[PDB]
Amino acid sequence: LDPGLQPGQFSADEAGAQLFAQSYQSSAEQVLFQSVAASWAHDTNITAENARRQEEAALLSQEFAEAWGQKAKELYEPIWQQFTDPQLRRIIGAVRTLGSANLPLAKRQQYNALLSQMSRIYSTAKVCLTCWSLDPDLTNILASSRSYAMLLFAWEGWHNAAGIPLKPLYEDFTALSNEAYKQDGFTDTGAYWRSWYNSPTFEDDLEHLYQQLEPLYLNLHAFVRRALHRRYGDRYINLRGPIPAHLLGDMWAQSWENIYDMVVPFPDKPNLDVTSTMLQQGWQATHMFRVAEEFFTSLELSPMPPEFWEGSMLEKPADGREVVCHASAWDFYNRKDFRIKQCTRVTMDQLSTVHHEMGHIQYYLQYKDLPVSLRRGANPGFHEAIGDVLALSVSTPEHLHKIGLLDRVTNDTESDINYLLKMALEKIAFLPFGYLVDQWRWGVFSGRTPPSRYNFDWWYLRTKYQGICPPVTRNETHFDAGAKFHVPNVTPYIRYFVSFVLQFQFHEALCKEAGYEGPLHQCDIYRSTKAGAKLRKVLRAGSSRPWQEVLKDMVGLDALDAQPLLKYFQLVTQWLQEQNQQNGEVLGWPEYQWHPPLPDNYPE
Ligand SMILES: *[C@@H]1O[C@H](CO[C@@H]2O[C@@H](C)[C@@H](O)[C@@H](O)[C@@H]2O)[C@@H](O[C@@H]2O[C@H](CO)[C@@H](O[C@@H]3O[C@H](CO)[C@@H](O)[C@H](O)[C@@H]3O)[C@H](O)[C@H]2NC(C)=O)[C@H](O)[C@H]1NC(C)=O
Ligand SMILES: O=C(O)[C@@H]1C[C@@H](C2CCCCC2)CN1C(=O)CP(=O)(O)CCCCc1ccccc1
Ligand SMILES: *[C@@H]1O[C@H](CO)[C@@H](O[C@@H]2O[C@H](CO)[C@@H](O)[C@H](O)[C@H]2NC(C)=O)[C@H](O)[C@H]1NC(C)=O
Ligand SMILES: *[C@@H]1O[C@H](CO[C@@H]2O[C@@H](C)[C@@H](O)[C@@H](O)[C@@H]2O)[C@@H](O)[C@H](O)[C@H]1NC(C)=O
Ligand SMILES: [Ca+2]
Ligand SMILES: [Cl-]
Ligand code: NA
Ligand SMILES: [Zn+2]
């Protein structure tokens, strides 16, 4: 570790810890910048040389974390929990968490190499017949093909190409990750991840939220399954079984918005899928980011700095570079450089993703003056919710009209049902998936799910919560969890379930603050500087304060709450229940063992 980056001696008291934290911040920014920059260079240009550079930067970060973490314990272990400065307690708490820096050198290198190789495999995997990438090629097939056999080829091809080679690496990663965090005092890595929510009843709290939400998902599921049965027929759709996992418009069946045309009940109302209008009008990726930015500035939040426009990767490169296309938002920890890396496609759902990413950036801009250790969301679910809250306002027909994407605005109950159904395909359908991904990983980290049951337990959970089934037989040579970005890229997922609940609590509070009085689903907080001020107070707080207190200041409650989401969707919840009763549906999938047959001439 460079001499200028090493911790000196400080007095073993709170005054000394303040100075220690200031000195840490100065050097941490340098070490994080080099690590984030090396990761950027690789993720926008996947090469062996750039991977090498990123692994060397990660090794330096581990040296830094070990030196400062050990110094924090040497000086403050018996006293930091009693410091009067609550933010300093949180800073010291973070610095003394070494994570992978607990590993000896050789295992650090193995750990860093595994992360690099799992990332490369996921983002360079192809499906060949001439080869298709996940983004845009297979994504577009899953979204717009209605050939059962073509969807199956893409779904099976992708899961095989990404998942199979990842399994041996993921086993090794898990063991090293657990070894690292056991030395920070956690039973396993999942316990460390769950500890971020600082709730002794986290898992019970989540389960009670899901019990309130599940009836909405069950009714959406049955209605969509019936719509698919009318198109694909009784051979490929079992009205009492799980839905084949490749038929819902998305590789992971996690968002069902692409099958809106098959379920829309009132099709002579305005067409809420504005993708075709975006294309007709000549929208490009940069337009989508400028439109998102101007929503933020309408709230008197910050515009994107020049460094963002000059440095970001907002489209897939056409120069032959391999890149990580999965959308992400980057803080370089120098208070200057902030970037999005997204292979943006011109579609309505990508407009939502753009807003999601710019919500991340906006958080970074607002808390950039805090100490580096507090530059994060009040909890990770907060960070995932910011952009989604704005996207809820952007998606309303009145707002789409204002930005020229919808010529006619109607305000009637049929239009309400269309709108809420489309939003439910996006928000309700996701809930079981957002919940189940980390249940899978928590079991892997705890040892409940050994490598010999990776796929067995994945599909147990996929069927249990989502009510889907694989369209071809799978076995433990397959590693289908690994075919989802966040698993090989070691990004926790429960934050997205928390986000999908939280964003409706935020929306309700900001709509009230904006003076809006009508139905929650027609609120648009555009140009509400009062709502902007309330959101800004959250963003500027970072992790300086307990999330429960930040939430209470914002929405009036110190806990996650499903009631705002339930209230948003109430009209379509009742409508779907009525439709399913009238149609004689079975809610759920009691024929849980059912899988569809293979097409006759497959893959031929
Ligand atoms: C879409 O339309 C709904 C319903 O509009 C109502 O019913 C129609 C058939 C017409 O008769 C309308 O004239 C009538 O308002 C709108 O929802 C309604 O919004 C108004 C405010 O714009 C709400 O009134 C307020 O209520 C609060 C608390 O009660 C008072 O403090 C205010 O002073 C004000 O009176 C009204 O409650 C609300 N109704 C429902 C059922 O939500 C909706 O705003 C509209 N959408 C858009 C985008 O304009
Ligand atoms: O794709 C998913 O599964 C989820 C749900 C989706 C969301 C889009 C808007 C509407 C609701 C669904 C967004 N997302 C993401 O992973 C996008 P991120 O930036 O969090 C992914 C961040 C990955 C970790 C990272 C962070 C910084 C730099 C490099 C890597
Ligand atoms: C992608 O990364 C590679 C390195 O992995 C870059 O190639 C280097 O480019 C510099 C300047 O052009 C040369 O001096 C080096 O000799 C190159 N190294 C190798 C290994 O080829 C490449 O420029 C990057 N591409 C983009 C578009 O940024
Ligand atoms: C695992 O699965 C591989 C792929 O074939 C699958 O299983 C066979 C039995 C058929 O049902 C086919 O439709 C499926 O896609 C096999 O190549 C492999 O042998 C299977 N077994 C193991 C241990 O890997
Ligand atoms: Ca779409
Ligand atoms: Cl999380
Ligand atoms: Na989608
Ligand atoms: Zn995100």
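The residue numbers of chain A are those assigned by Swiss-Prot, with the residues present covering 30-158, 164-638 sequentially.
Heads up, header says this was done by X-ray crystallography, 1.8 Å.
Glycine is no exception: its Cβ is also placed from the backbone N, Cα and C atoms.
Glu391 (mutagenesis position) is surrounded by 24 other CB atoms, counting those within 10 A of its CB over all protein chains shown. In the three-state DSSP assignment, the secondary structure recorded for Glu391 (mutagenesis position) is helix. Among the features that Swiss-Prot reports, active site, proton acceptor 1 is placed at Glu391.
Residues or ranges marked as active site, proton donor 1 by Swiss-Prot on the basis of sequence analysis: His520. Remark: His520 (active site, proton donor 1) has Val471, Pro526, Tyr527 as non-local neighbours, by Cβ distance under 8 Å and separation of at least 6 in sequence.
Annotation comment: Swiss-Prot describes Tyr231, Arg529 as chloride 1 binding site, evidence class experimental evidence. Taking all protein chains in view, 24 other C-beta atoms sit within 10 angstroms of the C-beta of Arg529 (mutagenesis position).
The Zn(2+) 1 binding site annotation in Swiss-Prot covers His390, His394, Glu418.
One entry in Swiss-Prot concerns the mutagenesis experiment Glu391 to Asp. Its note says: Abolished peptidase activity, leading to increased levels of amyloid-beta; when associated with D-989.
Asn445 to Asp appears in Swiss-Prot as a mutagenesis experiment; the accompanying note says: In Ndom123456 mutant; abolished dipeptidyl carboxypeptidase activity; when associated with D-318 and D-445. In Ndom1234569 mutant; does not affect dipeptidyl carboxypeptidase activity; when associated with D-318. Classification of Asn445 (mutagenesis position) by DSSP places it in coil, neither helical nor stranded.
Around the Cβ of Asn509 (mutagenesis position), the number of neighbouring Cβ atoms within 10 Å comes to 7. According to Swiss-Prot, the mutagenesis experiment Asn509 to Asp carries this note: In Ndom123456 mutant; abolished dipeptidyl carboxypeptidase activity; when associated with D-318 and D-445.
The annotation that Swiss-Prot gives for the mutagenesis experiment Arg529 to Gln reads: Abolished dependence to chloride, leading to reduced peptidyl dipeptidase activity. In this structure, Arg529 (mutagenesis position) is part of a helix by DSSP.
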If one looks at the chain holding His390 (Zn(2+) 1 binding site), which residues at least 6 apart in sequence have a CB under 8 angstroms from its CB?
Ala361, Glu418, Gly421, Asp422, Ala425
Remaining residues near the recorded Zn(2+) 1 site, that is with C-beta within 8 Å of the centroid of the site residues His390, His394, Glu418
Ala363, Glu391, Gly393, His417, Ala419, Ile420, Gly421, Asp422, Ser533
Tell me which of the recorded positions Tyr231, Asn445, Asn509, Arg529 ends up closest to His394 (Zn(2+) 1 binding site) in space, Cα to Cα.
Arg529
Check the recorded positions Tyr231, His390, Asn445, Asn509, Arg529 for any whose Cβ is under 6 angstroms from an atom of ligand 2, and report them in sequence order.
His390
Does anything in the same chain, at least 6 positions from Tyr231 (chloride 1 binding site), have a Cβ under 8 Å from its Cβ, and if so what?
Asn413, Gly415, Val532, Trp581
Of the mutagenesis positions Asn445, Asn509, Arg529, the one whose Cα sits nearest to the Cα of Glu391 (mutagenesis position) is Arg529
